[PDB]
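Trainee: Please see the structure below; I have some questions.
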Number of protein chains: 2
Amino acid sequence: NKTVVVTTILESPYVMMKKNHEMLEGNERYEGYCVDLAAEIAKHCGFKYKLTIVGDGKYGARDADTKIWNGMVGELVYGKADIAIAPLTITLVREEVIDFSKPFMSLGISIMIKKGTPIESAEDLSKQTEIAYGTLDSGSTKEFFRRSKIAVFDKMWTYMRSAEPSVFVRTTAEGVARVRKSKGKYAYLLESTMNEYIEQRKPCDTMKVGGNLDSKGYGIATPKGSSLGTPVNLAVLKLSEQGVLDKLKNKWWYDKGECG
Amino acid sequence: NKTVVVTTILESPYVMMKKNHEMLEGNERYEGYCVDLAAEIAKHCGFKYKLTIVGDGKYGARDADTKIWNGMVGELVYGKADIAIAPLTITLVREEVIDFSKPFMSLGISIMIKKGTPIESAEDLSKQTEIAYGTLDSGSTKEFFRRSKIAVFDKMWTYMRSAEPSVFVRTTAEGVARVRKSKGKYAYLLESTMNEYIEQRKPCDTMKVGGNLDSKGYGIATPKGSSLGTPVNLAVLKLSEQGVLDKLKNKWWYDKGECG
Ligand SMILES: NC(=O)c1c(NC(=O)Cn2nc(C(F)(F)F)c3c2CCCC3)sc2c1CCCC2
Ligand SMILES: N[C@@H](CCC(=O)O)C(=O)O
Ligand SMILES: N[C@@H](CCC(=O)O)C(=O)O
């Protein structure tokens, strides 16, 4: 029919530029979990497709004043892209404006520390000031804290929203570089999937600590009412049941472990 | 509008008869995780409802010859019930004939043993004959093995389908009673959620061993195209984000732990 325009985001190890990408063209420029998943979904649904990186490098949030959606969510809502194949969290506010498959991977919000940081829990973080902590801008983690009615998580948000200098970061890599370079004086709140990946990468100086703060999943997103949604959803379930999702997770997380 | 007829199944601790049920009428007869969830969903969607236990006591499978659906799935498909609020696994074959919300709880297939049984893995089970092992009839676990192309799980199925006497059981309670009463000579394959619940109940003689064999979730099911599906799905996401699902899990699993 028509080539399907896929929006995605540069986020390890879902979508990464191959080291030799300036030598490559089109879909061949990229590798990772979501690059592989896109090729599986496409095969099972019978479409040809083009991968594109979201212009603003964001997941998706709605401006309070303009009410405009940014990121991959905005690309779907305003008709710039036909499908999002990315670590995109299923949330109530997003479900209302886009379609999502059943989840292809489960996760929760988690804590990342530099090795040796005296912190074991979110409750530990909330009761101290010496170690700063923050989250990614324009995604589900920031919103979880902003919206929470649970005491510990409200205390956290009150602190983070007024901390100087800013505790918030524009990309996952900035958050990680901040943990590494702050000598245990910054902790980062990020999704368990990303945290477990980073923990198995050189220089092997970060760690996931304590249990997850919530339980949720990523799904494949389509514009609301798109005829793509039904076969994409059946494709996610078939790959789940065939053990292909588990095979891909092991490929990109633990087969590529550098820390033992 | 009309009172919504809910199908569910007697399965601990999702839906259980209160000890004093012969003194009680209607929805008051029952307690558990899914009894509580039904009351939350109903409040958030603005409907009145009646709980009913599935007549044949089954989850749902399709006969190879007649192609008739049994269990709760059959109740939905043939229009006997308006909604299923139960530990009902989201699978490809079911998604095709009924509607499902996003998952309200995640699980995987797991192994239950009598304490002291020399078994740590599915691979351990497959390489021996002394200890029998089986699954529930008419659900997702049996079908996982019947359909699997993974060597270890195919070896398992080849054994189970021809074992004498039968390794299969009609209810979870039969499976558990068989583990308890077989002196370590039977192991039971069941969902991790049910396994972890039983492990915290007297006489505290069973255990979950090894990692889960797959990763999946339960969802709330509606007849295909029902106008109930959309608000029910938004209700599951809101309760997730409010921490109500986590609150209910702790209530029925670990607050009621009898083994420490
Ligand atoms: N509460 C949950 O466990 C829950 C989720 N649970 C899961 O994602 C578990 N889960 N559920 C499924 C599926 F539903 F069978 F598709 C799969 C997985 C993981 C592996 C792929 C298949 S996603 C999600 C929630 C609540 C908020 C909305 C997003
Ligand atoms: N997966 C998240 C982004 C990462 C985060 O917020 O921690 C989202 O879809 O917004
Ligand atoms: N939750 C399963 C039933 C239990 C099992 O198969 O282990 C189903 O919906 O079929």
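Note that the numbers count up from 1, one per residue, in the order the chain is shown.
Each Cβ is built from the backbone N, Cα and C atoms, and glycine gets one as well.
Swiss-Prot feature annotations, pasted as is:
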{"type": "BINDING", "residues": "A:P87, A:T89, A:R94, A:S140, A:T141, A:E191", "note": "L-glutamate binding site"}
{"type": "MUTAGEN", "residues": "A:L92 to Y (Swiss-Prot position 504)", "note": "Promotes dimerization. Strongly reduced desensitization"}
Trainee: For A:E191 (L-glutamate binding site) and A:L92 (mutagenesis position), what Cα-Cα distance in Å is obtained after rounding to a whole number?
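Mentor: Rounded to the nearest whole number, the Cα-Cα distance is 18 Å.
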Trainee: Identify all same-chain residues not among A:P87, A:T89, A:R94, A:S140, A:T141, A:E191 whose C-beta atom falls within 8 angstroms of the centroid of the L-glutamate site's C-beta atoms; report them in sequence order.
Mentor: A:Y59, A:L88, A:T91, A:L107, A:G139, A:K216, A:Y218
Trainee: Look up A:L92 (mutagenesis position) in the DSSP assignment and reduce it to helix, strand or coil.
Mentor: helix
Trainee: May I ask which of the recorded positions A:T89, A:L92, A:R94, A:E191 have a CB within less than 6 Å of any atom of ligand 2, listed in sequence order?
Mentor: A:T89, A:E191
Trainee: For a quick check of packing: other C-beta atoms within 10 Å of the C-beta of A:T89 (L-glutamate binding site), how many?
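Mentor: Its Cβ has 23 other Cβ atoms within 10 Å.
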Trainee: Chain B proximity: which recorded positions among A:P87, A:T89, A:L92, A:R94 have CB distances under 8 Å? Answer 'none' if there are none.
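Mentor: So the ones by chain B are A:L92.
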Trainee: Just checking a number: largest C-alpha distance across A:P87, A:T89, A:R94, A:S140, A:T141, A:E191 for the L-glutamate site, rounded to a whole Å.
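Mentor: Across A:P87, A:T89, A:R94, A:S140, A:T141, A:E191, the two farthest Cα atoms sit 18 Å apart.
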Trainee: Sort A:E191 (L-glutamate binding site) into helix, strand or coil using the DSSP assignment.
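Mentor: DSSP assigns A:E191 (L-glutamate binding site) to strand.
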Trainee: A:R94 (L-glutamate binding site) has how many other Cβ neighbours within 10 Å of its own Cβ?
Mentor: 25
Trainee: Count the Cβ atoms, other than its own, that fall within 10 Å of the Cβ of A:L92 (mutagenesis position), considering every protein chain shown.
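Mentor: Neighbour count, Cβ to Cβ under the 10 Å cut-off: 18.
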Trainee: Tell me whether A:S140 (L-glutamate binding site) sits in a helix, a strand or coil according to DSSP.
Mentor: helix
